[PDB]
Amino acid sequence: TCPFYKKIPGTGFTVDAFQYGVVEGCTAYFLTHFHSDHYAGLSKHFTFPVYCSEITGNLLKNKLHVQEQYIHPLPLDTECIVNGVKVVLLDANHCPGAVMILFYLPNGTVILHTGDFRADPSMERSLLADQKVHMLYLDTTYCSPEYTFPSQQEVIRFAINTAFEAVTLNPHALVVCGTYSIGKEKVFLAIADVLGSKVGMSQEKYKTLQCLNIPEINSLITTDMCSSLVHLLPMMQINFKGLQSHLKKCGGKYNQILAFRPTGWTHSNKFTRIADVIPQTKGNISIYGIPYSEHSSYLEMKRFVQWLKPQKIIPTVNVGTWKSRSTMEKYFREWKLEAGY
Ligand SMILES: c1cnc(Oc2ccc(-c3cc[nH]n3)cc2)nc1
Ligand code: NI
């Protein structure tokens, strides 16, 4: 049963709704981005029109084997008519290929669906500036004031400086970075760039990255692990046992591992500054948890919503408990009373 918050009223459209079988009345299925909770259910046997970005379409074709005849990529920042309704895709500042969707309903209502996003002041000078938005379907992942974290730029500065120091002190150190999905590519790319190395990875992860339209990508990644001193591993392997095991496989080329786990928020954020972050260490292995987020902080979310001034907000995350729903509704009312809309 497809829930109300995945349906767009007055249209034949759903958003991120592939796990409910054939949805009654749905003539077009939109996919905001290629993360598994959102694409859940898509396969080579899907036979309805899918609307998405070019990058999401590349991943659908090559990783999930969806047939080409059902993939409808749309350019960004461009008015398009889909099944009689004007739509626009906007960059969501999430992972590669992630979009927000503006729907211009036949009755004059305007709806923004953020998908997953990290709100930024630059969005205040997109096509959103042009008209009133009545309803907002909002990524509320971190909708509580305790959820603080630094800018992406500050976190990358820390990672580059940490890696460069360690490898200049010990040229036989290996750097490892954890991954379990697309997104957060800047972490491993920025480290490899400062060290003058390509990033080594599995054939499966290499395939995924080859779909993302990153400029000059062939100069930056490889499947030849032996040529590279920055390796990507599954997030599950970023622990002392898993890293010990990996070091054994490198044939005495290295004698130290420096590893990074890019999480989102962790309550380490409440006390500590990014500058003061320290690793967990056992022998010749050190692991840094770094707060690299691709979702809005509380303050970023609040600024975006107070600028947009929507008439109604529909959360799309943390919808399952009465406590979560009541907490979010209280913040939305605070924001409205403070700003006067
Ligand atoms: C050397 C090379 N590349 C980087 O970083 C990135 C470059 C491009 C993307 C990207 C994602 C979607 N479109 N472009 C992301 C990260 N850093 C150093
Ligand atoms: Ni996501």
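Chain A is numbered as in Swiss-Prot; the shown residues are, in order, 700-1040.
Method on record in the header is X-ray crystallography, 1.4 Å.
Heads up, the Cβ atoms here are built off N, Cα and C, so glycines get one too.
What Swiss-Prot says about this one:
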type: MUTAGEN; residues: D838 to N; note: Impaired nuclear focus formation, reduced interaction with PIAS and increased sensitivity to cisplatin
type: MUTAGEN; residues: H994 to A; note: Impaired nuclear focus formation, reduced interaction with PIAS and increased sensitivity to cisplatin
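For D838 (mutagenesis position), the same-chain residues that are 6 or more apart in sequence and have a Cβ closer than 8 Å to its Cβ are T813, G814, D815, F816, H994, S995, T1015, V1016. The Cβ of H994 (mutagenesis position) has 22 neighbouring Cβ atoms from other residues within 10 Å, across all protein chains displayed.
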